[PDB]
Amino acid sequence: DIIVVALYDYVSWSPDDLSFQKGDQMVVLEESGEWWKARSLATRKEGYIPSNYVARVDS
Amino acid sequence: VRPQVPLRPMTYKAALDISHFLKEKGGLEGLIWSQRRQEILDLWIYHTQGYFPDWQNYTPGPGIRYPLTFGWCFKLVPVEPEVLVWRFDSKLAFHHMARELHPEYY
């Protein structure tokens, strides 16, 4: 799996986008655009996230 | 203390979803319109969520200004003291006035 760490807080206003908290670990599911679909290893909730707020980790 | 989220093309559901988010958050329904006040709204979204700010357009008047982007569910209503007020209408979720009165579409 490709993992990312949240370099900032993001708040979604839409149930399609995945609000996350800085330091959260997410699994990317789709890297299609500048916005990526991911899943929260914490919450198991999915959504789209702004890719410039995350940092890829080779962990 | 946060970057500018990548830009992304707006869409019925985006409009719809934003429409909901503000309706709920309150402080818009029955607010007096302005060129500026709209720009503040409209900027904060581009900044926050990546939707450029060229979607919140409305039909010319005089009378109720109906929104052009299907899914935005806020119309600009004139009241008595012509001054305009942001106003929510669920019917707008499904009824696309602007396209009725008149094709700036296709």
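We number chain B the same way Swiss-Prot does; the residues here are 74-154, 183-207, in that order.
This deposition comes from X-ray crystallography, 3.5 Å.
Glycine too: its Cβ is placed from the backbone N, Cα and C atoms.
Taken verbatim from Swiss-Prot:
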- B:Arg75 to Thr: Complete loss of viral replication. Incapacity to trigger cellular activation, probably due to reduced interaction with the TCR environment (MUTAGEN)
- B:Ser107 to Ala: No effect (MUTAGEN)
Helix, strand or coil at B:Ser107 (mutagenesis position), per DSSP?
coil
Let me know the whole-Å distance spanning the Cα atoms of B:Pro154 and B:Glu183; 28 residues are not modelled in that stretch.
8
